[PDB]
Amino acid sequence: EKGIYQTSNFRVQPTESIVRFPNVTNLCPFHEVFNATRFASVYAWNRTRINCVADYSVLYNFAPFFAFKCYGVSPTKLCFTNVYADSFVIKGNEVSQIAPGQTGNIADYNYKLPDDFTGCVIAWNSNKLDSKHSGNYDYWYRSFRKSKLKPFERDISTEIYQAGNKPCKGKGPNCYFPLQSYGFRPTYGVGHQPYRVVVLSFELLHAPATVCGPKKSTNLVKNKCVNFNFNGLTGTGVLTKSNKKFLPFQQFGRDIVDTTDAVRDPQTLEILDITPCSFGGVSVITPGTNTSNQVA
Amino acid sequence: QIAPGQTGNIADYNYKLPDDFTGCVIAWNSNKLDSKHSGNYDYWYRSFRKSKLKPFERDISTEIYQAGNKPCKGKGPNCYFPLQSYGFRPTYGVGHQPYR
Amino acid sequence: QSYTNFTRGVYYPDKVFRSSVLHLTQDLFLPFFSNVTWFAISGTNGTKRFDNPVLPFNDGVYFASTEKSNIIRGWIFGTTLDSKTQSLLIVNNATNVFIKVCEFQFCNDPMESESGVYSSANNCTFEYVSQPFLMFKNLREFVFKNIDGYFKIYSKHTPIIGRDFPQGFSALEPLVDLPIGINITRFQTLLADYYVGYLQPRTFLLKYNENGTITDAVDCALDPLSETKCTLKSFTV
Amino acid sequence: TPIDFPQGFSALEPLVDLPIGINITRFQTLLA
Amino acid sequence: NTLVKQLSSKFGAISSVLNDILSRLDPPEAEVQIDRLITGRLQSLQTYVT
Ligand SMILES: *[C@@H]1O[C@H](CO)[C@@H](O[C@@H]2O[C@H](CO)[C@@H](O)[C@H](O)[C@H]2NC(C)=O)[C@H](O)[C@H]1NC(C)=O
Ligand SMILES: *[C@@H]1O[C@H](CO)[C@@H](O[C@@H]2O[C@H](CO)[C@@H](O)[C@H](O)[C@H]2NC(C)=O)[C@H](O)[C@H]1NC(C)=O
Ligand SMILES: *[C@@H]1O[C@H](CO)[C@@H](O)[C@H](O)[C@H]1NC(C)=O
C-alpha cells in the first residue's frame, strides 16, 4: 500500500582486516640447541621458558629434518606455559622407537616417553659432526640400564647396565658401557648412522600460560572502515588520529557506556580513535503497487 | 574426537561431523583383531593437509605436502607423505589400542 | 602501631583510559580510615640483628615509606620461605630492580656496613629486571596484589615537604604484572619508618580527569554520604 | 516443461540425493 | 545508556564479547554461551521497549 515502510538496516562493510601486535622480542633459544658446536646429551637438557616468543619456522628452514612427527598439529605454532625441550644423538634404527608406548632396548633403558604428551620428535642426519668414526663425546644418551625406566625418568642420573654372572656395580665384566662408540661411529653412513634427535614435550599446562608462537602483525590502515585486532581486543570501525592523552600504561579507552572508543598502537604508541562504521535504518517510500512500481 | 564440535588430526583431516549433527557414534575395542604382533600398517591417518576438512568430505589424495618455502618432488626435508601409518600391537596401552 | 586516619592507596584497577567520567568499580582496595600498623618495633635498629617479624598477605597489601636513606631494599613473598616451597624475592638497587622467583632457604639479613651478599638459591625458574630502571624527600607507595596466578605491583613516588604523609589525593599507577603462578600467604620486609596496610574487597567511585588521571575517590561503604554518592554516581548530592 | 522462453513461472522438484562427498569446484558439460 | 551498558553484562557467561567466546571455545560450548548472551540481550530489549 502507499506509504513509507521500515526495512532491513544498512552497514558499511570493512574492506580489509588488520592485526597489530607489539614488536617481537628475542626468540626461544632453539637456534643454540640445533645450531650448536656440539650437541647436548640426555643429561644436559634445556628448559626453554618465559622472552621465549617461540617461532618454529626457523627449525623448518635451519636443517633438513627427515623423521619429524608432531602429535599435536605439526604445522600449528599455536599456550604451553612451559617448553620442556630434550636432546640426544641416536642410531637411525632406534629413532622410530622414541615414541609413546614403544619399547625395544631404547626408551626402556634411556628416555621413556609417556602416553598423551605432545611428542614433537625431530631428527636429522648427524654425519657431518660425527664424520670421524672413532666416537664423539658431546651427545651420549644411555644405551643400556639395569632396569626399565618410568616416563620422564631422570636423565641427569646415569648408569652402566649391571649385567653379569655376578652382581655388577656399573663398570665390570660383562656389563654394558653406554660410552662404547655405538651410534656415534657412523660406519656405513646410512641406517645405523647417528641421527641428531630433539624432542620437546610441550605438555605442561599450568597457571602461568606464558610461552607461545609469534603473533603476526599487519600494516596499520587509517581513515577506512576496517576490522581490527589490537592485542586481543577486536572489533570493526574506522581508525583516526587521536587528540586524547593516554597515560604511559593505558592501552585503550572507553565511553560513558563502557564501549571501546580508542586504542594504543602496539608498535608506534600512537593513540587512535575508533569511530563506528556508518549505519542507519532504510526506509522505502512507495506509491503502492496498485499505482506504480517506482520507489525511493 | 568423533563427535560434533571436536578438534584433532582426525576431526580436522580425516573425518569430521557437522556441528548440527543427528546420529550415533559407536566405538568398540578391536585390539584382539586389528593389532598384529609385528604391527598392523594397513591403517593410515592423515596428519599433513593444507586446508581443514569440511563435514562428511572424504579426501583420499596422497600428494606430497611441503611445509617449507621450496616445493620438491618425491620425499624431501620439508616434503612429507601426507599419511602416517600406525603399527597397532597387542602390548600398547588402552589409549593406543585400535578401536572400530 | 595501630595508625588510622589514612585515606590513601587507591590504584588504577585496570589499563582503560577514561575522560571526565565517574567510574564505580568493585575490587581490592585499602579501605579509608582502616587500621594500618606503623612499624618502632622494627624502626632504626629495632629488632635488627635479633629478629624480623613476618606479616600475613591477605589478598593483597599496601606498603608505604618516606625514608630517604633507602634502608628498605626489598620483599620476599611465599609460604614456608625455607626452600620447601617456591618464593618470590624483589630487591631494589641504584640502577637495577631485580625480581627472582625460585626456592630460597634464606636471604641476606636475619652497622649497615655491607649488604647484597645473599646466601644460596637453587632450581630457579623466573627472573625479571628493571621495569622502572630505578625503583629530596619522597614518599614511595606500593601495592602488592596476587590474583589469578599474576603478581601485580603498583607504585607511586611523590615529593614531600618534610611532613609525614602530606595531604592530597594521588592514585598509584601500575608498575609491573608478572605471570608468577605461586601461592603467597606471608611476606617479610628487608632492611640493609614504613607503614603496612591490607586490602579488602570494596566498591569505590573513582573520579577521572580530562587527561585520564584519577583525582579523587569515594569509599562507598565508609559512611552514608559516600553510599549515597555511589547510588547516584556523583560527587555532588 | 512441455508447455523461446514464455517467461511463465515454474518450480523444480527434488530428484536425487547422492552422497558423493567431494569438493566439486569445477564442472564440464558432456555432449555427444 | 542503560541499554548500551547491558552489552557489557555477562548474564552468567564467561565473557561479554562474542568474538572471545568464539575464539576460545569449541562451537558447542560457544553456542551455549552465545545463546545465554542472546537471552540476556533480548531480555534487556524487552525491558527497554516496555
Ligand atoms: C619497534 O618499535 C619502534 C618504535 O618504538 C619502531 O621504530 C620506529 O620505526 C619507524 C619506521 O617504521 C621510524 O619512523 C621511527 O622513527 C622508529 N622509532 C624508533 C624510536 O626507533 C621499530 O620499527 C619497531 N620494530 C623493530 C623491529 O624495532
Ligand atoms: C576445493 O578446491 C579448491 C581449489 O583447489 C581449494 O582451494 C585451494 O585451497 C588451498 C589451501 O591452501 C589454497 O592454497 C589454494 O589457493 C585454493 N585454490 C584456489 C584459491 O583456487 C579448496 O581448499 C578445496 N577444498 C577443500 C576442503 O580442500
Ligand atoms: C592535559 O594536558 C594538556 C597538555 O597541553 C594541558 O594543557 C591540560 O591542562 C591538561 N589537563 C589537565 C586536566 O591536566
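Residues displayed in chain D correspond, in order, to Swiss-Prot positions 208-210, 215-243.
Each residue, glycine too, has its Cβ placed from N, Cα and C.
Record features, source Swiss-Prot:
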VARIANT   D:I210 to V  In strain: Omicron/BA.2.75
VARIANT   D:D215 to G  In strain: Beta/B.1.351
VARIANT   D:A222 to V  In strain: 20A.EU1
MUTAGEN   D:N234 to Q  Increased resistance to neutralizing antibodies
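Annotated features, which come from Swiss-Prot, shown on the structure.
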residue: D:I210; record: variant position; DSSP (3 states): coil
residue: D:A222; record: variant position; DSSP (3 states): coil
residue: D:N234; record: mutagenesis position; DSSP (3 states): coil
Integer Cα-Cα distance in angstrom, D:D215 (variant position) to D:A222 (variant position): 18
Alpha-carbon spacing, D:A222 (variant position) to D:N234 (mutagenesis position), which is rounded to whole Å: 27
D:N234 (mutagenesis position) versus D:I210 (variant position) - Cα distance in angstrom: 36
